[PDB]
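Colleague: Let me give you the structure first, and then I'll get to my questions.
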Amino acid sequence: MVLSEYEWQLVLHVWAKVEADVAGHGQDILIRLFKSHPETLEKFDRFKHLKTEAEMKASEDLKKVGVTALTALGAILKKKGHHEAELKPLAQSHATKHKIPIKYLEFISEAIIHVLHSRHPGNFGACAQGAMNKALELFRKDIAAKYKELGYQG
Ligand code: HEM
């Protein structure tokens, strides 16, 4: 699949809103992920004891993890599908070290869309939601290919 320039511009326009406060957005996204899919928290060896939203919010270390993830995602989205350099090390760490199934990337894609819908309806209307779905789907498909190259199904 490919995104049009129109679609990339919708994706990057709403992404600029995230950058007003990446840490706050990442906190919402991670908490959404963990509460919607408690099994995902088990993958974070440093944080798997933080089993409620109140505990999650009170860890600056967890919020720094959120910043790291969203900063990397922002850089990937700005490659507009020419993102192969950014994905090889990311796939290697998530396939082989963190052991993240592709389905968990579908979960965090869901959480990202949910948080953007909650916080930025003025720039996350119907067209922008479709474009972001496609951009994150492309990210997951390209990661899944790199998983396969490393011998992991995902
Ligand atoms: C948009 C999707 C994601 C992006 C861009 C992303 C990015 C990153 C980056 C850049 C790092 C630090 C370098 C590395 O270890 O590769 C990291 C660490 C990590 N990621 Fe991801 N990630 C994503 C999704 C996920 C998901 C869904 C999970 C688990 C359900 C996960 C689990 C982890 C863990 C456990 C670490 C190590 C955290 C720590 O330092 O304690 N990642 N991620």
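Quick check of the header: X-ray crystallography, 1.7 Å.
Cβ from N, Cα, C; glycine included.
Sharing the feature lines straight out of Swiss-Prot:
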BINDING   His94  heme b binding site
VARIANT   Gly122 to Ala  In metmyoglobin
Colleague: By a simple count, how many Cβ atoms lie within 10 Å of the Cβ of the residue listed as 'heme b binding site', its own Cβ left out?
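Modeller: There are 23 such Cβ atoms around the residue listed as 'heme b binding site'.
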Colleague: Whole-number answer please: how many Å between the C-alpha atoms of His94 (heme b binding site) and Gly122 (variant position)?
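Modeller: Their Cα atoms are separated by 33 Å.
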Colleague: Sequence gap of 6 or more, C-beta under 8 Å: which same-chain residues meet both conditions with respect to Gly122 (variant position)?
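Modeller: Listed in sequence order: nothing, so none.
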